[PDB]
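Structure record follows, encoded as structure tokens.
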Amino acid sequence: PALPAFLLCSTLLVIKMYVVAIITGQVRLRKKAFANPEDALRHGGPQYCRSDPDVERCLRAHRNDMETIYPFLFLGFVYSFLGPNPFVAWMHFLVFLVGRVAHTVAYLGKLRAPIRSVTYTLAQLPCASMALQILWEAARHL
Amino acid sequence: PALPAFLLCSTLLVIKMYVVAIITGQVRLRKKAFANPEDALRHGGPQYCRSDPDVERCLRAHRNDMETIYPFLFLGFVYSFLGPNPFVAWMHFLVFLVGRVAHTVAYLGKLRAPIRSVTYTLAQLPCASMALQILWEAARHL
Amino acid sequence: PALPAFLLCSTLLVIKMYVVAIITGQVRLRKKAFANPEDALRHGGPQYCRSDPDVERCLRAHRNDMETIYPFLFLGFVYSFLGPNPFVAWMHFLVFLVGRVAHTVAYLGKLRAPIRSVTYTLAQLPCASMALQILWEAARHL
Ligand SMILES: N[C@H](CCC(=O)N[C@@H](CS)C(=O)NCC(=O)O)C(=O)O
Ligand SMILES: N[C@H](CCC(=O)N[C@@H](CS)C(=O)NCC(=O)O)C(=O)O
Ligand SMILES: N[C@H](CCC(=O)N[C@@H](CS)C(=O)NCC(=O)O)C(=O)O
């Protein structure tokens, strides 16, 4: 029940992080409005087009997949090499990946940060679910 | 001895990566100082009442909660499920962290960087202590 | 021979995420021309010798250090305590680093971004072969 609940943590959170890494940036280096009105780069905000929705997206899209990942990686992981439980694990991949993606996607389109409202808490709250499930178990093991 | 040691290392960094983020989320967004001069949402350097502290404050925390984390989790864990030692495990969590938290609320409150200069050194060395205390176990094994 | 592959995983990436995090702060807080023309800080971009390469390089190395870590270690951790193979986990550990070092450094140097387009695919493709090597092997442990 253990090792498998972890398999998909690779597949799914790769997509989540590093395929959203490979899409974003790859889509960016082709669309390059950079070499902007003659520049060395840095400073994001000459035309709206170039950087306005992108500099957020590149940051946000990176932000989202950055923020969730570690809490869902390590908290799980150092609990995961200890003999933990099935169902329990599986629902975190459903609360995290779904908690994040409805978090990530809502915050990319509509520009407004308040939209990051509803899912941002769905990401915060399996960290109340994960962290403790470690604590009582590991303490149970010893 | 091993698994109680890496035990409380989840909880230090659920309060530290994710309690801090949750608050710096929760209080930032309740008094939401956005919907700014009728703006499609980005930016963050007009009103001192709005951003200056917050934009510092919030990215201050994240920037600190991320950086020392990486080489604490990664570095520790390649070396955990391997065969560790106690007073050494148990310093790294307290050395790193109190190497971080008085680095993190320091740079927080008073804006001026000088502040972070000491305690950040008090944390950096731990990545070497871990580095060498990791590598020797890694050398005993071979 | 598992750990054999893994023992310099921990260390070499100290040179990457925290010996680079180190000099870059050690060096910055030191060289620092902060106190910037009368300044309670935040905002790093008046005079070039002070702000432009610094704030960039600081963050140029950083953001690059950040993004190689996760797929590499986290994908490499799950599938690690599991029964892997040296060559394999030697290919993945080597190519990534020598692919990301040319990536980080490139961008780091000539302020421009287009110089990064090259080795980040030579970083992202290991992401793609590591991410499968998890699932495949991780299907053979069940
Ligand atoms: N949205 C892309 C993410 C692609 C990505 O994961 N790139 C990593 C290595 S492949 C990186 O260090 N890129 C930083 C850069 O844009 O130069 C980005 O611009 O960062
Ligand atoms: N204050 C939060 C830090 C806490 C945190 O990790 N929040 C996550 C979990 S919802 C987030 O996706 N924040 C959305 C955002 O600000 O872009 C932040 O600005 O991001
Ligand atoms: N160039 C330095 C790199 C040194 C570093 O890794 N600093 C981290 C870890 S102690 C930090 O907490 N930075 C806060 C700051 O930059 O003031 C930086 O600007 O951060």
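Following Swiss-Prot, chain B shows residues 11-152, kept in their order.
Header entry for method reads electron crystallography, 3.5 Å.
Just so it is clear, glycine is given a Cβ too, placed from its N, Cα and C backbone atoms.
For B:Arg38, B:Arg73, B:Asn74, B:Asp75, B:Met76, B:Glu77, B:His113, B:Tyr117, B:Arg126, B:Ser127, B:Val128, B:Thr129, B:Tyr130, the entry in Swiss-Prot reads glutathione binding site. A simple way to gauge crowding: the CB of B:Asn74 (glutathione binding site) has 24 other CB atoms within 10 angstroms, across all the protein chains here. DSSP classifies B:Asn74 (glutathione binding site) as helix under the three-state reduction.
Its own atom aside, the Cβ of B:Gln36 (mutagenesis position) has 12 Cβ atoms within 10 angstroms in the protein chains shown. Quoted from Swiss-Prot, the note on mutagenesis experiment B:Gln36 to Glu is: Keeps about 40-50% of prostaglandin-E synthase activity.
Swiss-Prot lists B:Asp49 to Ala among its mutagenesis entries, and the accompanying note reads: Loss of prostaglandin-E synthase activity. Long-range Cβ proximity for B:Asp49 (mutagenesis position), meaning a same-chain Cβ under 8 A and a gap of 6 or more residues, is found for none.
Here the residue is the original one, while Swiss-Prot reports the published mutagenesis B:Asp49 to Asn with the comment Loss of prostaglandin-E synthase activity.
Other C-beta atoms found within 10 angstroms of the C-beta of B:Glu66 (mutagenesis position) number 19, with every protein chain shown included. In the three-state DSSP scheme, B:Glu66 (mutagenesis position) falls into the helix class. Experimental mutagenesis at this site is recorded by Swiss-Prot as B:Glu66 to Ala, annotated: Reduces protaglandin-E synthase activity by 50%.
Under its mutagenesis entries, Swiss-Prot includes B:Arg67 to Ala with the note: Loss of prostaglandin-E synthase activity.
Cβ neighbours of B:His72 (mutagenesis position) (same chain, under 8 Å, six or more residues apart in sequence): B:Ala31, B:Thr34. For the published mutagenesis B:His72 to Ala, Swiss-Prot gives the following note: Reduces protaglandin-E synthase activity by 70%.
Cβ environment of B:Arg73 (mutagenesis position): no same-chain residue six or more positions apart lies under 8 Å away. Annotation of the published mutagenesis B:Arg73 to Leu in Swiss-Prot: Loss of protaglandin-E synthase activity; the original residue is retained in the structure shown.
According to Swiss-Prot, the mutagenesis experiment B:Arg73 to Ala carries this note: Retains partial of protaglandin-E synthase activity.
Swiss-Prot documents B:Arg110 to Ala or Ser as a published mutagenesis change and attaches the note Loss of protaglandin-E synthase activity. The 10 Å shell around the Cβ of B:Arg110 (mutagenesis position) contains 24 further Cβ atoms across the protein chains shown.
The note that Swiss-Prot attaches to the published mutagenesis B:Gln134 to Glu is: Keeps about 40-50% of prostaglandin-E synthase activity. Within the same chain, residues at least six positions away from B:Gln134 (mutagenesis position) with a Cβ under 8 Å of its Cβ are B:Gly109. According to DSSP, B:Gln134 (mutagenesis position) sits within a helical segment.
Annotation for B:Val128 (glutathione binding site): no same-chain Cβ neighbours under 8 Å separated by at least 6 residues are found.
Annotation note: B:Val128 (glutathione binding site) sits in a coil segment as assigned by DSSP. A helical conformation is recorded for B:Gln36 (mutagenesis position) in the three-state DSSP classification.
Counted over every protein chain shown, other Cβ atoms within 10 Å are most numerous around B:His113 among the recorded positions B:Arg38, B:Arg67, B:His113, B:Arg126. Highlighted here are the recorded positions (B:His72, B:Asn74, B:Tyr130) whose C-beta falls below 6 Å from ligand 3: B:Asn74, B:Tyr130, in sequence order. Long-range neighbours of B:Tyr130 (glutathione binding site) (same chain, six or more residues apart, CB within less than 8 Å of its CB): B:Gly109, B:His113. Residues B:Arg38, B:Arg73, B:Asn74, B:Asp75, B:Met76, B:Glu77, B:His113, B:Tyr117, B:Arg126, B:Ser127, B:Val128, B:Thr129, B:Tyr130, recorded as contacting glutathione, have a largest CA-CA distance of 28 Å.
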